[PDB]
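**Student:** Here it is, the structure in full.
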Amino acid sequence: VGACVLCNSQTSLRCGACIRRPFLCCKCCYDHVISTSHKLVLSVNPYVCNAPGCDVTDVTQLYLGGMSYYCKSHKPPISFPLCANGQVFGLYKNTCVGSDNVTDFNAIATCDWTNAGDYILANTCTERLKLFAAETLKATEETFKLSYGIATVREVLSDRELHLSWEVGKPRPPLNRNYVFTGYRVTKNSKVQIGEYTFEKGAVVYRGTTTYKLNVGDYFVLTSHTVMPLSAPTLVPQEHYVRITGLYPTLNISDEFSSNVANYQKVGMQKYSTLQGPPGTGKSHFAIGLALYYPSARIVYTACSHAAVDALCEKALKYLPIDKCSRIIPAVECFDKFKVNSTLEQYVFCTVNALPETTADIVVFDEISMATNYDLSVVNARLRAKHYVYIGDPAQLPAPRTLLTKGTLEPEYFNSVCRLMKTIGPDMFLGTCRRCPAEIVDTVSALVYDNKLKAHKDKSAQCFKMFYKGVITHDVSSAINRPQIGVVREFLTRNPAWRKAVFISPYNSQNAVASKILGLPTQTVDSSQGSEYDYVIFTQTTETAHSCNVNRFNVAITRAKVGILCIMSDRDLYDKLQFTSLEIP
Amino acid sequence: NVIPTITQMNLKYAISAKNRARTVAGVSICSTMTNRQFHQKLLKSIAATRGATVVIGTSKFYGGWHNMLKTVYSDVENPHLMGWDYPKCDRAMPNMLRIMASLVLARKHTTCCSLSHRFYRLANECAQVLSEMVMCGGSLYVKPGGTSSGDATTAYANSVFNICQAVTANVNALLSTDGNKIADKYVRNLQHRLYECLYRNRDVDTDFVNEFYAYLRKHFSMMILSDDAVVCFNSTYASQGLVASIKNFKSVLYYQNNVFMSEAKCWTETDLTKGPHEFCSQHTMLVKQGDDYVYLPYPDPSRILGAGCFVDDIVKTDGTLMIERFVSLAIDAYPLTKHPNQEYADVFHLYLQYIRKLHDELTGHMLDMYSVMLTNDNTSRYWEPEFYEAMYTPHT
Amino acid sequence: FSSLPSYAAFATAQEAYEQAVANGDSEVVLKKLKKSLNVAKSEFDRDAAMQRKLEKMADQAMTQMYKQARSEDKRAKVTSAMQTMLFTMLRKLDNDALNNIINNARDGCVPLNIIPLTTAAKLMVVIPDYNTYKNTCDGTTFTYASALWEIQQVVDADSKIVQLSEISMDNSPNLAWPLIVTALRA
Amino acid sequence: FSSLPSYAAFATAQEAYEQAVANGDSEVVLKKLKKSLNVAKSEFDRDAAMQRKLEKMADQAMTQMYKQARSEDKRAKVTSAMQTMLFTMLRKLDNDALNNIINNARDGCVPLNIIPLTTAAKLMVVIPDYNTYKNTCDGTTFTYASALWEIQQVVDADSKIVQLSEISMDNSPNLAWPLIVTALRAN
RNA sequence: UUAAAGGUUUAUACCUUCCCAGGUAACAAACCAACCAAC
Ligand SMILES: [Zn+2]
Ligand SMILES: [Zn+2]
Ligand SMILES: [Zn+2]
């Protein structure tokens, strides 16, 4: 028993081959079986022929008799077909409205999540269909993770280097930090976890969360978890007020916090607020600023990853009372300076998949660009708050979509919050960028920020760009441009002060080669978000859509605080780059 | 051959009036098969006979209770009613009497089995239902004796043991009487020949066995069901010490059962227009129906109300899913309408009204929500007294 | 059984036979109007029989299934229904000794062991703050479970002892607050 | 029932019937016409009532032998289970301390109740109270069945470990007290 | 009011018997499932 996903009509008929088993009203279920390949009908019992040794599972061939369901070959004389008169017999048959068009639901429930069109339908459909699309996309990702083979430690060549034998007949997952494995210790009759691990080409260089002395026998698989049903929408209904509702602003605020006071009042004027924060603008400065601005308000800080919420705790520890703050951790080393698992504390810090069921005066979403409609819906089902604050940036990276192969996911399709602010504009905006010099700011303001991003620093004259195709080589799951690295090596010899820089690239293999050749610390652009360095060296290494991602490139070259060197393969972004150009040595 | 087996010790979960954790015996399958291939045919005849002393298999509906009570009143001179119950029948019964019951049950194989076959069947029975090895909570223990409730022939063996105890009580009552004071020549000669046949003869005398059986049937009429018994006896002979009284039962139990019985288990009735005080936990009341006075059994109303209020599974807590549960209870509680006490009839009337309310509630969840009507007309008789009155009328 | 086409056939036959009987036409001709008439009930009182059995299959199929949607749903929500029923009956009982501890436990005061019935045994209670300490304990007495219990010991959450006169409001924060209190029934 | 031969005869008789009825020759001619179809409706009767009642028995036969096959597979499963259970419980027999005591029997028959008494290598005592613990299982080593046993493990009713130092007189009321003490036969 | 009986097949009508179909009701026997009571 449930509610029809297209009608909200009470129903018990679930599409049997449809992975999330959604409740479909008799008319809706009839259309879903007659217009797709879904032929299994699940009700309280299945509408499967209960005759011995029968495989008939299509409802349009089934007849109800006596007290059961039979195929035409096995049916008794007296019956009426389960599929007749434009509806399927079942619970709540009379109370049924139906839908004029079933195309969107069919497209979402039949898609393999490999096309950008699937995501555009998922993020542009109705709220209930949005929820179903989120459920089926996460379930499809979870099952696809199981499609990868088992990697077992055959030989431990040294520390930080292993030798892995892979399962036959199954694909090997790409070796990058986006694929987090888990070890398993061989026992008498079962297996036990030995931690979470990441892998990279060497042999294979492994980086586990907890150091161990693993030997021959340990194996790694990508951990999967049960996909929970959704009930709450991705966004609560918008409400606009004439006064600040449920909050009391402080009468004494510091000049560190005065710039956002007007934005702190707008947070009180609406049910939910969308906030865009450029690199180095003080997104943590703002969100923790709402805490002191409303001292009596109970605020829950939530984020998708452990890293961001800990960074919020780090900035909270700098400005907020340690006794009133709490860090919720499920039963990964994270923030451990607040009291652990204290739901009823005034200031609660936790991630999406571990938030408890509670209420608060304000709930703070950080890093909303990596958030999906699933994470949006889950927390709203967990937290009921008077005010809702979404902080993130469309011009920054999204959560990776492994199944996506065709097309590029525009920011206005990452999630519901990203869709509004990319269309109706952000509710507030901080126009001051404090980290990068003006030249990076002016380049990234025109590219993605509508020229709305202002710089706080002046021009640094250490932002340097070079156009160099080089030679691109490909390994199993990444790309390498050794001549691009060689140019950087020649640059370092003539500019020894640039050896304090951090090497960044959109490919892990490029970082692996550059680390041994240059010796600089290496970071992928996806992992570099939320960090900062004085100098960085960026190599595009390709001209692919992965490297030319205007959200990624915004993230890539903006991790430098003083100076930057960009070896570019794409002419379009090179021309957009307002840096001082060089000639190839 | 001999096949020792293991019988598991399960723990029951049911409604009761005293806090004892009653347990039952999960006997194995081989013993079940081999004991069936004997006592299926032995006992299906017992369960299908009407008018005998053992009333196993006789229903109380459609006038069965009246027929049984009138049969047990079969021509007694100065009738009184008496009843008793053994304190611990299963856990204190000696092995000798169980062996005796098994032997009298196997007496029916005079043709199909030779002596060796009978002995080995008896050995198998003694090995797996008398002194078997019981598994109580994951450990094996040796059973001292008694009887295992959960085998094929528990009730019939209990009936045999009950009849044996009654006959022993009668014999002890007759042989212990003075004898010089007995004023009836026939009874004095009966006593003399009873002593001769007990302690002066090594072989069975069928003539005196028939004579004494006729005497017992004439003056001491029994009705036996497992360990329950109701007896109609000549009061004058019992007062004179010529048939077994209740103290004769107590002495026999004391010296042949290692058990002392008290008045909490036994009762007497001097007016037989009221029926037995208790038999199978049913009270008997003489009512009038259709120009005839009949006997109807009614239960303790507390039992019916407790069965209504407390349930085994949580699904039974919702009335609409289990309505036949209340129909059966109303069938069992109908005879309370005739009781002089008003609350007893109020129980049955309350049950009928609750059944009506349950039917209306079931109809409402349907019509309102998923628009369908299933009231029918065969349901309307479930809250009328005719359907239940027909259960106690002798026409089937 | 009115919305069927062979109903229209039966109606035509009935009209024809009514005309034949009201007219008194012939002997064999009206036999023809009763030949194709009594058969019209052989494809009516039949096709309106299987379908009429089908309908009662329906109403009662829709029934063996609402009560399973119901049976399998009811045994999946026991843990909240039982608790709500418990507290509804407990509130309906309206006993002072039960209500006192109900309110004490809803705000601050939970005992650490079964409340003893004898006049000797020990009782250990948890006091979370001073506000409850005012309501319950007054001096060397302790009113709880509608009974009087003399305190023999009060120790803070850090397992350090505390005396029965320091406790006040000026050492408000100079006391750890999850005080535990030991008492004996009077 | 359409691929039956009598359908063709019924159809051709009916076709001639409708053709001559539209023609409408006479009763003297249509008598044979309306008798041939009246016997063709009787033929298709027979053979169609000789067929649709065999589809029931064939279906019943298929179901019955389905059921018998299922039973015959379950029998093999239970046979394998019983045999493997016997063979795995035989391997704990301690086939050296049992052979010696068996060989000393005059006939080879020994009572069952003395087999675990003189051969088993583990003893598990169950203790209801401390006073019974004092007289039976006192200390780290005790004696029973004319043998000496040494304690290795003690658990309470909750199957949690208890050290031998916790079993005192005054500390007894703080223990679940069907204590299970397991020990090995020492030599 | 129209000699008699007998003869044949065919058409019509009635009655009777058998057989083959279709529906209604009853009775019983089996099987399956849920529930209640007693020792
Ligand atoms: Zn589907
Ligand atoms: Zn619908
Ligand atoms: Zn089938």
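Numbering of chain A is taken from Swiss-Prot, so the residues present carry the numbers 5326-5527, 5532-5660, 5664-5917, in order.
Heads up, the Cβ atoms here are built off N, Cα and C, so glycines get one too.
Swiss-Prot feature annotations, pasted as is:
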- A:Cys5329, A:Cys5332, A:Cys5350, A:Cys5353: Zn(2+) 11 binding site (BINDING)
- A:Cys5340, A:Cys5343, A:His5357, A:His5363: Zn(2+) 12 binding site (BINDING)
- A:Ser5360 to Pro: In strain: Omicron/BQ.1.1, Omicron/XBB.1.5, Omicron/EG.5.1 (VARIANT)
- A:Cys5374, A:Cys5379, A:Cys5396, A:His5399: Zn(2+) 13 binding site (BINDING)
- A:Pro5401 to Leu: In strain: Delta/B.1.617.2 (VARIANT)
- A:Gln5412 to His: In strain: Iota/B.1.526 (VARIANT)
- A:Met5557 to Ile: In strain: Omicron/BQ.1.1 (VARIANT)
- A:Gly5606, A:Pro5607, A:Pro5608, A:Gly5609, A:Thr5610, A:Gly5611, A:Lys5612, A:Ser5613: ribonucleoside 5'-triphosphate binding site (BINDING)
- A:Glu5665 to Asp: In strain: Gamma/P.1 (VARIANT)
- A:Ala5692 to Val: In strain: Theta/P.3 (VARIANT)
- A:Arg5716 to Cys: In strain: Omicron/BA.2, Omicron/BA.2.12.1, Omicron/BA.2.75, Omicron/BA.4, Omicron/BA.5, Omicron/BQ.1.1, Omicron/XBB.1.5, Omicron/EG.5.1 (VARIANT)
- A:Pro5743 to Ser: In strain: Mu/B.1.621 (VARIANT)
- A:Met5753 to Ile: In strain: Kappa/B.1.617.1 (VARIANT)
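What's the neighbourhood like for these features in this structure?
**Tutor:** The Cβ of A:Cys5332 (Zn(2+) 11 binding site) has A:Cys5350, A:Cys5353, A:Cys5421, A:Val5422, A:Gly5423, A:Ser5424 as same-chain neighbours under 8 Å, each 6 or more residues away in sequence. Under the three-state DSSP scheme, A:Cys5332 (Zn(2+) 11 binding site) falls in the coil class.
DSSP gives A:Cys5343 (Zn(2+) 12 binding site) a coil state; it is part of no helix or strand.
Residues within less than 8 Å, Cβ to Cβ, of A:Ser5360 (variant position) and separated from it by at least 6 positions along the same chain comprise A:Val5427, A:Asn5431.
In the three-state DSSP classification, A:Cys5396 (Zn(2+) 13 binding site) falls within a strand. Within the same chain, residues at least 6 positions away in sequence whose Cβ sits under 8 Å from that of A:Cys5396 (Zn(2+) 13 binding site) are A:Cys5374, A:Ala5376, A:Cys5379, A:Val5381, A:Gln5386, A:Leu5387, A:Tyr5388.
Under the DSSP three-state reduction, A:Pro5401 (variant position) is assigned to coil, being neither helix nor strand. In sequence order, A:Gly5390, A:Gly5391, A:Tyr5395 are the residues near A:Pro5401 (variant position), counting only same-chain partners six or more apart with C-beta under 8 A.
Within 10 Å of the C-beta of A:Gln5412 (variant position) we count 19 further C-beta atoms, all protein chains included.
Residue environment of A:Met5557 (variant position) contains 12 other Cβ atoms, counted within 10 Å of its Cβ in all protein chains.
In the three-state DSSP assignment, the secondary structure recorded for A:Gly5611 (ribonucleoside 5'-triphosphate binding site) is coil. In the shown protein chains, 21 other C-beta atoms lie within 10 A of the C-beta of A:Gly5611 (ribonucleoside 5'-triphosphate binding site).
For A:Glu5665 (variant position), applying a Cβ distance below 8 Å and a minimum sequence separation of six or more within one chain yields A:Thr5538. Secondary structure at A:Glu5665 (variant position), taken from DSSP and collapsed to helix, strand or coil, is coil.
Sequence-distant neighbours of A:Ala5692 (variant position) (same chain, six or more apart, CB under 8 Å from its CB) are A:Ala5626, A:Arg5627, A:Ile5628, A:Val5629, A:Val5680, A:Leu5715, A:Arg5716, A:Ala5717, A:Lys5718, listed in sequence order.
Taking all protein chains in view, 14 other C-beta atoms sit within 10 angstroms of the C-beta of A:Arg5716 (variant position).
Around the Cβ of A:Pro5743 (variant position), the number of neighbouring Cβ atoms within 10 Å comes to 21.
Note: A:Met5753 (variant position) has non-local neighbours A:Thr5603, A:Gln5605, A:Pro5726, A:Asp5759, i.e. same-chain residues 6+ apart with C-beta under 8 A of its own C-beta.
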**Student:** Sorted by position, what residues of the same chain at least six away from A:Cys5340 (Zn(2+) 12 binding site) have a C-beta under 8 A from it?
**Tutor:** A:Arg5346, A:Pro5347, A:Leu5349, A:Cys5354, A:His5357, A:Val5358, A:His5363, A:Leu5365, A:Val5366, A:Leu5367, A:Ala5434
**Student:** Where does A:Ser5360 (variant position) sit in the DSSP three-state scheme?
**Tutor:** helix
**Student:** Across all the protein chains here, work out how many other Cβ atoms are within 10 Å of the Cβ of A:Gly5609 (ribonucleoside 5'-triphosphate binding site).
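**Tutor:** I count 20 other Cβ atoms within 10 Å of it.
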**Student:** Is there any among the recorded positions A:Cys5353, A:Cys5396, A:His5399, A:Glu5665 whose Cβ is under 8 Å from chain D, and which ones, in sequence order?
**Tutor:** A:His5399
**Student:** For the recorded Zn(2+) 13 site, whose residues are A:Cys5374, A:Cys5379, A:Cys5396, A:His5399, find every other residue on that chain with a C-beta no more than 8 angstroms from the centre of their C-beta atoms, and list them by sequence position.
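**Tutor:** My list of surrounding residues reads A:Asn5375, A:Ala5376, A:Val5381, A:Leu5387, A:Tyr5395, A:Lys5397, A:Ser5398, A:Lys5400.
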**Student:** With A:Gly5609 (ribonucleoside 5'-triphosphate binding site) as the reference Cα, tell me which of the recorded positions A:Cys5329, A:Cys5343, A:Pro5743 is the closest one.
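**Tutor:** Closest by Cα: A:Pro5743.
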**Student:** I'm trying to understand the geometry here, so how far is the Cα atom of A:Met5557 (variant position) from the Cα atom of A:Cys5343 (Zn(2+) 12 binding site), in Å to the nearest whole number?
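**Tutor:** Checking the Cα atoms of A:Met5557 (variant position) and A:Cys5343 (Zn(2+) 12 binding site) gives a distance of 16 Å.
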**Student:** For ligand 2, which among the recorded positions A:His5363, A:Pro5401, A:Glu5665, A:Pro5743, A:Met5753 have a CB under 6 Å from it?
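**Tutor:** Correct list: empty, so none.
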**Student:** Using an 8 Å cut-off from the Cβ centroid of A:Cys5329, A:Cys5332, A:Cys5350, A:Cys5353, can you name the remaining same-chain residues around the Zn(2+) 11 site, in sequence order?
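**Tutor:** My list of surrounding residues reads A:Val5330, A:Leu5331, A:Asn5333, A:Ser5334, A:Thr5336, A:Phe5348, A:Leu5349, A:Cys5351, A:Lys5352, A:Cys5354, A:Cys5421, A:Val5422, A:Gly5423, A:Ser5424.
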**Student:** Ligand 3 is in the model; which of the recorded positions A:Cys5353, A:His5357, A:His5399, A:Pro5608, A:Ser5613, A:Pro5743 have a C-beta less than 6 angstroms from one of its atoms?
**Tutor:** A:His5399
**Student:** So how many other Cβ atoms are close to A:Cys5343 (Zn(2+) 12 binding site), meaning within 10 Å of its Cβ?
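**Tutor:** Around the Cβ of A:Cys5343 (Zn(2+) 12 binding site), 25 other Cβ atoms lie within 10 Å.
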